[PDB]
Amino acid sequence: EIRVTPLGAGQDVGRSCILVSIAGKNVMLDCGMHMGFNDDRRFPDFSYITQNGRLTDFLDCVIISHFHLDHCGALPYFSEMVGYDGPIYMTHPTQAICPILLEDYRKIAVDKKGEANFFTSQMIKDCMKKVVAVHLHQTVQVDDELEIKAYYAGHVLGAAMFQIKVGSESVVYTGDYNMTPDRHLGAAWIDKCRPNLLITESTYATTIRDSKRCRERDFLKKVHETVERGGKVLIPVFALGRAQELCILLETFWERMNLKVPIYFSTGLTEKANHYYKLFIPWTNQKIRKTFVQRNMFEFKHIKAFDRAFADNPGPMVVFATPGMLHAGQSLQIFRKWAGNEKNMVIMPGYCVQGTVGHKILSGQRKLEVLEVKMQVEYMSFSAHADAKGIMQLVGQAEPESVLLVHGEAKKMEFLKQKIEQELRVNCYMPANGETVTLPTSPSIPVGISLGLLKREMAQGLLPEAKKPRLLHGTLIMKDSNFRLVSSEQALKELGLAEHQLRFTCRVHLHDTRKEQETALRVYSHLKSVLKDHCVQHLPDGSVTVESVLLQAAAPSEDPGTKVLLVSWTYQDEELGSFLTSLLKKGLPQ
Amino acid sequence: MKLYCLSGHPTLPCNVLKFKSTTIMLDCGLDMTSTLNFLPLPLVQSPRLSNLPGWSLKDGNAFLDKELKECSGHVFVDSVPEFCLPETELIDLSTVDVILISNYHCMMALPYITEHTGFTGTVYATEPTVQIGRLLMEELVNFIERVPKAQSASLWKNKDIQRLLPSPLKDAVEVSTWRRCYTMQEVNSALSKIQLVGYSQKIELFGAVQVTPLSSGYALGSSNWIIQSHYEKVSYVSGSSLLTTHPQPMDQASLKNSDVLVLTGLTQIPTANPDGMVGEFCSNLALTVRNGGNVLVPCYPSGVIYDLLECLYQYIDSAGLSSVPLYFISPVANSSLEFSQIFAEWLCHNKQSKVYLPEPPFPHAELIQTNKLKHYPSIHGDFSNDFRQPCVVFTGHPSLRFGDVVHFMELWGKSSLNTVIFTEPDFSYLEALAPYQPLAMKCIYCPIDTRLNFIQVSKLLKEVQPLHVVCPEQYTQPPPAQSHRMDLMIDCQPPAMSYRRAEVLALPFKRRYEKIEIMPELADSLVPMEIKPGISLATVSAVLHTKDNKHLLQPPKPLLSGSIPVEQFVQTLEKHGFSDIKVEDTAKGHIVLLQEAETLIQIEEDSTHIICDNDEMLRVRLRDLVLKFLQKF
Amino acid sequence: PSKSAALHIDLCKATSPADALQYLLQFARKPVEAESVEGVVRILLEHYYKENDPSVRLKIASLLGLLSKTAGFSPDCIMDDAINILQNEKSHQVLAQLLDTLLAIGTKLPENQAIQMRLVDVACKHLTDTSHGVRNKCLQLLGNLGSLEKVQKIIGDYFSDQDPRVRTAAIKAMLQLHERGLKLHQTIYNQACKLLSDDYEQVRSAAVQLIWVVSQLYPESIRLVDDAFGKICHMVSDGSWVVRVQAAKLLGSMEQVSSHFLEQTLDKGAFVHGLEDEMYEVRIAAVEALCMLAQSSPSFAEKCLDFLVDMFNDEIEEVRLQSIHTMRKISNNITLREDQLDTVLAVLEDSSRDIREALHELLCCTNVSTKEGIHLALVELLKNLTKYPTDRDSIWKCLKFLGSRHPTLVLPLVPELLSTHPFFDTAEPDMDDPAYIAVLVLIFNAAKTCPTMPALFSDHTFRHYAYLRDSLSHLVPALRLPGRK
Ligand SMILES: [Zn+2]
Ligand SMILES: [Zn+2]
């Protein structure tokens, strides 16, 4: 029995929280922030599981997919006042990059609201102390049966899907994987391991993405046209994210074309990227594990530094500022400063979350508080999430017994289900916000076995007598520390009740005028003729051997019209002896 | 369960293990001590090496004047240095299935076995091990390549010549199996069949077995392996440093609950003191640069030199000797320092907490923003117009037979003003100076070893005690140098085992208890039939689905035990309807007669014997009656 | 003599793990016998055959197989090995020794009939072990011993056995059967198409080869090669990279396919994912595949054209070199409308000597249908000349072949490329400047066919033609100018 409950990201993006229970183990899959409205409902309702009490006794381990604000978002609230002294299992690069990123979001929050209720720095460092770093393809035992297992995905730096094994039951949480390879990131790879449930992201499922070169040739020609009109290419994109891929892309274009434009880079996390990608190449793509000895591809000889006083410059100006959803304020300072202009250009990086300016401009309206739309937009989609082909690839390569679709929206939810039931014939389900999806999993019991039993089993099996029931045997013993299956004679000698050799004998009383030697010959002929594929032989002393059954012509009885035939057999051929007695009751031919 | 031993050198091992059906060949070390028997390879010819007297046997029959040449009472064979490979002919190595690699020091023999045998299997290693192994392979093939030498020497391998050769040339094992160096194509192909494993990755092989690494701490990327089923576990430790070092610390948890703890890869010299020994390094290096003159350090491109650089950097801030420069000359130098910089999560836990902060883990970066460490690919270029006397120079291969180390071992080896600082074990100190004597170059044997010595070997063995111990005789027998003392040995009290080069050993534990899995319908169709307290019993009957070496059980004879009481038998016969049943007694049994169905039954100790007439329903009734008064097994 | 002495020494010493292993190792490592007496030494090998410690027996029979590899013996060793297999069948080590000896004897020299490849194969097939003892290696025994040009059923029912290793060896036996001909059947296609999802590595990398071979046997299933090629394209998307290499290469062994499904590979998806995943192995295999299937298909070639121009920034010199090759092979009736800018700025590199000469080989065999493309190609190659005064001969060859390939496109360039001011006198350019020579050799190689070009020169240009014809006769061709008749 496995239960799963989405405390967010079911039919939603942001506040991605999943609680899974496997055989009495409660595991927290992912926790982020809603990336949206300013009320109390951007942080998940912790009272759904505990209300007024402790969370340590219920929840065992905490798993973080990557460092997105919808996936590394609400970490201080688990650690400090809602409280969790237990382990926070998450990868090395994500542990390197979440603290400064949530510090940046703290700066945004205190600049927005001026609120001391968001969190402080001493407490986020306290959250960062009790975090256990997890490597690449790697097992970690949590207490004594709960295995956690991290696999390379490729969504951002240090982006991994996770796998949880309790006994023999496995659940796979896949955060924001991309089967399509990136430029400094690779692809996703999970070994097919008969997974019970696959928690899969389905952000992009209505559309099939083309080749990558379509994406950058479209984006680059539109950028080229914008700078040809003198427009200033302002990309509302967030931190590390798709930021450095668009950086290296623009750097390649501006260095192969040799056109002059004073591009800059956002404040705060500015050189943090430079030292953070130069210490985590083994998590990156295999192009730059081999091509890094020449120079620093991650150090840019064309980018420069932005500050608050350069926003009024005319001429060409291709700078990007955080975030990607246009909700922080400094990008909103740029956007509100640049609202009444037709010559410039803003853009959107990827998907958008409800309630933000990004979704508000994705709908296609004008007023924003009102800021009428004079800019131009184009749905460029470098945001590294797998398309429906990626869904096909990961699901068909993992081949799970059940799936669960999160981190998306309803139309592609129904589309992607109906596709998954029509082709791979697996129990695809709808999760929503709050309900408990239950899968009754098949239990597994491992027992032991003796070497001799499998030795004679393979010796009999590889002989050409297959495809029919061979009916193996043995007996099973309870010690409540191990459950043991042992062969029969070894069980006789270990329990010590001795080999009980059995002699079942019976007198076949035949009423006919034939002689007793002729009667024994008739019995031998009848048993040879009726029993096909049976070792029926006649002994030289008038006896008949049928496997382990002995038939002897006994002494004549006191009745002249009655003849006595002794039939003896053991319990190993008890059914054969019963059939022989039935046939001899049916009568010899006469 | 057979261990085939193919390498005789204690810390460059090769061990095939036939387990269930696997043929796991642990480690491929290439014995380079054979290369000490040759003349060096200078990139430019010296008048000294060219003009040496050729040794002649007293018989004079053989043409060995041009074969081997003598120098200062020590003779060496003049050709390309040969390499001491393991036996590729003891067992058919195409039947080797998976090769496991512990560290980069035991990977140098991989191209020979992987492209000259027929080995179609896979090799597994951690990615730091494969990266530094690739760089060391390129190092070796480049230094052996640069100036070609043809193997024109062949007659010294025959039996009577080699026993008529003098020492140390008598001390050579299987010179006929020695083979020249390897080329580009099998460098590229040997690093294609390799796969990338993580530190304690639970990785299965062929559906049969499980292999997994552990942290070792001997070097950056070193691994100690475990081959196990669910009911047995043979572990292979090769190189560990529980002394305070840079990589991830040793794991003591997956070593216990094991039966074999093969002690490959211990220290070269037990009598050492590494902290004081690198103190001695700093001492004589400081003395030589204080007198004014360079120091020469033979070194691998990776490994302990990294540690050396750290303390040496620190010692500059204690010595006021920032004037003397640091040079690293190697064809893989920039890539070596790069891979030192980047492979950082595999370091210590507090070194991981240093990676928490945006700072470089290895402090040679701080040596290069201070313009202290200068790395060059070769002398052929930027080193010519930047060289500064006096200096500290780190050179090529420490065997002192090929690289740039031969050039600086010449030229500067003329005055007592300078010194050379040997720092790396598993190469003999006096044997390295043997082609270079007579010589005025100052020499200090200052070897830095990080491998655990016999005291912590004893601590390890009393910590995670196995059922069996496998090690070479160099660990059992007292060492040839300090043979007078018993103390620094293996100290265990099971009977330890000893393997020589190319030996077969049967591991004395037999597989007897293997593993089976059951689908739940059968599990619910079983009943417990508890008969003797604490000990339950159940009848099991199924079919066994065979697939991928993990056997299952699917739905498609139990016997009798327990003597039957005759009195209860006749009582239940009388109460079931049967009548007029008469019982008589014998010496040890009872004869009971039923006049219906003409039945006579005799009962004795552990014996029953029914005899009936031609009946079916009464026969099967008696069957179910007598089988329900006992216990089924 | 020496063999008898070694046998006597081994019998006299008679140590179990000490004398036998060391003596056998010394006998193997020292020298080969290279005589018929080694067969007599095989009788000595029969002398130590009846002994315990089966590792020594395995080593001895391995030495026997090594002696059989020297072709010293013939049928007597085969009979002795058959007797040893039928008598000394004791566990996996002796089974390995006997089957290795049988494999060596079968391919030693004769490889013929009359109990040389049939009786041994029958003995191998009749001695299948119960668990891995001979199974994979007796399958390769029955592989290399072809019975007659008619026995595939025993391999056929062994596609679904236990061990994946035995599956791989059954596959390799099926390979070696196909390499001898033997007229393979049709049910192998069914057993192979059910063999893709074996859920484990090292079988799919050869299952794709089995799909290829039974597909190019004959294309008659319902259409056969389209479904097989679609399965191969599905195997291109596998996570493992060795199977991707094998899938791309073994589809690169194909030569026939339906056209429409071949354009289906790129839209609605194999080559759209078959390139940008791994190191040079997958990429070079896929682009050799597009080489052959652009050579076989006269159509489609604009699609492989613009799927090669994207992959210029792969940061591998081998990928660049073999990419220049993979589009120089397919440069037939193919023009470059917009994708010529990247292929001419790709020359911009520090040394790239092999890459540069490959690029000059590409530029002299390409076809183009525009004028501004000629202008940009010429100005970029002159910039290459002014940055590297090293390869003037190579650029003279490629400009000669560029002029010879298409003369028409450069007719409007001559009023623009050189100083031909209408009323000002054109000064005589520097003759020894080895950059004006390149544009002259273009001009006069393009002036061989078009008649409207002698009227467009000047007097100094005819005297330059005179000196270029008399000096570099292998660069400029002979023209019908009145100055040089
Ligand atoms: Zn994400
Ligand atoms: Zn996300």
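Per Swiss-Prot, chain B residues shown: 1-556, 582-658, in order.
Heads up, the Cβ atoms here are built off N, Cα and C, so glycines get one too.
According to Swiss-Prot, the 1D-myo-inositol hexakisphosphate binding site annotation covers B:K2, B:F19, B:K510, B:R511. The DSSP secondary structure for B:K510 (1D-myo-inositol hexakisphosphate binding site) is coil. Sequence-distant neighbours of B:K510 (1D-myo-inositol hexakisphosphate binding site): residues of the same chain at least 6 apart with a C-beta under 8 Å from its C-beta are B:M1.
In Swiss-Prot, a mutagenesis experiment is listed as B:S283 to M, annotated with the note Abolished interaction with BRAT1. Close to B:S283 (mutagenesis position) in the fold, though at least 6 residues off in sequence, lies no residue with a CB less than 8 Å from its CB.
Looking at Swiss-Prot, you'll find the mutagenesis B:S283 to R noted as follows: Decreased interaction with INTS11 and BRAT1.
Swiss-Prot gives this note for the published mutagenesis B:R644 to E: Abolished interaction with INTS11. A helical conformation is recorded for B:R644 (mutagenesis position) in the three-state DSSP classification.
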Go through the recorded positions B:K2, B:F19, B:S283, B:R511, B:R644 one by one and keep only those whose Cβ is less than 8 Å from a Cβ of chain A; report them in sequence order, or 'none'. B:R511, B:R644
What is the maximum Cα to Cα distance, in Å and rounded to a whole number, among the residues B:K2, B:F19, B:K510, B:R511 annotated as binding 1D-myo-inositol hexakisphosphate? 12
Secondary structure at B:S283 (mutagenesis position) (DSSP, helix/strand/coil)? helix
What are the sequence-distant neighbours of B:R511 (1D-myo-inositol hexakisphosphate binding site), meaning same chain, six or more residues apart, C-beta distance under 8 angstroms? B:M1, B:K20, B:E232
Beyond the site residues B:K2, B:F19, B:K510, B:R511: chain residues whose C-beta lies within 8 Å of the centroid, for 1D-myo-inositol hexakisphosphate: B:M1, B:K18, B:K20, B:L507, B:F509
For B:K2 (1D-myo-inositol hexakisphosphate binding site), name the DSSP secondary structure in the helix/strand/coil scheme. strand
Residue among recorded positions B:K2, B:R644 with least C-beta crowding, 10 angstrom cut-off: B:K2
Which number gives the other C-beta atoms within 10 angstroms of the C-beta of B:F19 (1D-myo-inositol hexakisphosphate binding site), all protein chains shown included? 20
Roughly how many Å lie between the Cα atoms of B:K2 (1D-myo-inositol hexakisphosphate binding site) and B:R644 (mutagenesis position), rounded to a whole value? 56
Could you round the CA separation between B:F19 (1D-myo-inositol hexakisphosphate binding site) and B:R644 (mutagenesis position) to a whole angstrom and send it over? 52
Which three-state DSSP class does B:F19 (1D-myo-inositol hexakisphosphate binding site) fall into? coil
